[PDB]
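Visitor: Encoded as C-alpha cells, here's the structure I'll be asking about.
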Amino acid sequence: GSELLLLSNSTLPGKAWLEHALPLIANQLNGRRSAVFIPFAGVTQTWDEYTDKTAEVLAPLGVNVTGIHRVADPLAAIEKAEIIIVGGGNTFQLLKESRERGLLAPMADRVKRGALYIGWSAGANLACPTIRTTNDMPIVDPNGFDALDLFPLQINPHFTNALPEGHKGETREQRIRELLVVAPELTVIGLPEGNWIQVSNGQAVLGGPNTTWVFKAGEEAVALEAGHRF
Amino acid sequence: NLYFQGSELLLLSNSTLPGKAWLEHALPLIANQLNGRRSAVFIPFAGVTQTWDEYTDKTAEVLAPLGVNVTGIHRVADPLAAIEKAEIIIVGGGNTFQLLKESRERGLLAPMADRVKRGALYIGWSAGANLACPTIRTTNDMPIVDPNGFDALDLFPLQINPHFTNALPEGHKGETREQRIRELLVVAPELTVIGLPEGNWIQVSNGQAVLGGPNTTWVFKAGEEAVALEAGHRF
C-alpha cells in the first residue's frame with residue numbers, strides 16, 4: 001500500500017540532474033504537490049543550496065518543496081506533507097541526522113499512511129530496512145543501521161562489479177556475499193546506475209535500461225531487466 | 001610533523017601484489033621488523049567467508065618460515081592472557097566492521113592496544129590497517145554489522161584509507177574516493193587521511209612512521225589539494 005520511487009542515482013550521463021526522474025515522478029504524483037525535502041545526506045553543499053536545487057528541478061511539475069531543516073516544527077511538516085523527498089549524499093550522515101532529530105519513525109509512518117516517498121542514491125538506501133548495503137564511507141556513526149523499512153529488500157545502488165585494472169580489493173559481489181553470510185535471510189538488489197524501483201498501486205516495478213542483479217545466500221546472481229515485478 | 005612514535009607497527013594496504021603470493025611482499029618487511037620476536041597471536045575476526053580456523057592456519061603456514069609461531073585468539077583458552085604474553089599481534093584483512101565488532105564485544109580492543117603500546121609488534125593489512133587508526137572512518141568496507149562505535153585501536157594517529165585509488169568504472173557517476181574523503185574532512189576537519197595505494201605500507205619503527213612501497217601515496221587534509229608522497233616519506 002505504499003508509494004515509493006527509489007532511484008539508484010540522480011543523473012544519467014549527458015542528462016540534467018534528476019532529468020530522468022521527472023516523468024516517473026510526474027506519473028506517480030497523482031495530484032500531490034506539498035513536498036518536504038530531507039537534505040541531511042548532503043555534506044559538501046549547504047542544505048539550503050540542496051533544497052533550492054531540488055525545488056528548482058521539481059517546480060515545472062507543480063511540486064512545492066520545503067526544506068525540513070528550515071521549518072520550526074519538522075514533525076508537523078512531515079505530518080502534513082504529501083511527498084517526502086530524500087536526497088543523495090552520505091548515507092551515514094543522512095541516517096544519523098534523521099534519527100537524532102526524531103524524524104525516522106514519523107517519515108516512515110507518513111509514507112505508510114499514503115505520502116509519496118522519492119529517494120535517490122542515499123535516499124534509496126534509507127528506504128530499505130537497514131543501510132547495510134550502502135557503498136558510502138562511515139564518516140559518522142548513525143547509532144544503528146536500521147532505516148525507514150519502507151521497502152523490504154536491501155538495495156545496493158550504483159551497482160557495478162567493475163574494478164580498476166589489477167585491483168586486489170573486494171569486488172562489489174564479494175562485499176554483498178559477506179553480508180549474506182552474516183544475514184543469510186536477505187535479498188540484495190544490485191541496482192545499477194540509470195535504474196529505479198517504483199512501488200505504486202500494489203506493485204514494486206523495476207525500471208531503467210541496465211541489468212539488475214539479485215543476490216541471495218548460496219545462489220548464483222540472478223539477472224533482471226526493466227518490467228520485473230518484485 | 002608527527003612527534004616520536006613509540007610503537008612498532010607494520011600497516012600494509014593489502015595482502016597481495018599482482019602476480020605474487022598472499023603476503024609475499026610482506027615477508028621481508030615482517031622478517032626485518034621482528035627484532036627477535038617469535039610469538040604471535042592472530043586476530044581473524046575480519047574474515048567472513050572463510051572460517052577463523054582456516055584463516056589462522058593459512059597465516060601460521062605463511063609466517064612459519066620466518067620463525068613466527070601463530071596462535072588464533074579465537075581458540076586459545078584465555079584470550080586476555082594470550083594477548084598479554086604475545087610478542088606480536090597480527091590482524092588480518094576482511095570486513096573491517098566485523099573485525100571491530102568482534103574485537104569490542106570480546107573485550108580485546110583495549111588489551112590489544114595496550115599490549116602494543118607496551119612493546120609488542122603490530123602487523124595489520126587492509127582491515128588490520130584500518131583497525132590500527134583512531135577510528136575506522138576511512139575503511140572502504142560495507143557496513144554489514146554494527147560495531148557499536150567506530151573508535152578503533154588508536155595505535156597510529158592518522159587515518160589510513162587502504163586500497164587507495166581514485167579511478168572509477170567507465171561512465172560511473174557515484175562518489176569518487178577523494179570525494180568520499182573530502183566529505184569526511186568536512187565533518188572532521190582536523191583529520192589527515194592517507195590514501196595508501198595497494199602495494200604500499202606504513203612502517204612505524206624506531207620512533208618514525210615511514211611510508212613504503214613503489215606507488216604514489218596521496219595525503220588529504222581539509223581545504224588543501226591532495227599531496228603526493230613517495231617511499232621514504234616520514235609522517
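Heads up, residue numbers simply count up from 1 along the chain you see.
This deposition comes from X-ray crystallography, 1.9 Å.
Cβ atoms are placed via backbone N, Cα and C, with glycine included.
Positions annotated as active site, charge relay system by Swiss-Prot, on the basis of experimental evidence: B:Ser126, B:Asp141, B:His163. Here the residue is the original one, but Swiss-Prot notes a natural variant at this spot, B:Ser126 to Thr (Swiss-Prot position 120): In pepE1; deficient. For the natural variant B:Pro143 to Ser (Swiss-Prot position 137), the note given by Swiss-Prot reads: In pepE1; deficient.
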Visitor: I'd like the number of other C-beta atoms within 10 A of the C-beta of B:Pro143 (variant position), please.
Guide: 25
Visitor: Between B:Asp141, B:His163, which of the active-site residues has the fewest other CB atoms within 10 angstroms in the structure shown?
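Guide: Selected from the active-site residues B:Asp141, B:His163 on minimum Cβ neighbours within 10 Å: B:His163.
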Visitor: To the nearest whole angstrom, state the Cα distance for the pair B:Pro143 (variant position) and B:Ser126 (variant position).
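Guide: For B:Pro143 (variant position) versus B:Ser126 (variant position), the Cα atoms are 15 Å apart.
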Visitor: Could you state the CA-to-CA distance between B:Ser126 (variant position) and B:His163 (active site, charge relay system) to the nearest Å?
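Guide: Cα of B:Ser126 (variant position) to Cα of B:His163 (active site, charge relay system) measures 7 Å after rounding.
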Visitor: Determine, to the nearest whole angstrom, how far the Cα atom of B:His163 (active site, charge relay system) is from the Cα atom of B:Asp141 (active site, charge relay system).
Guide: 11
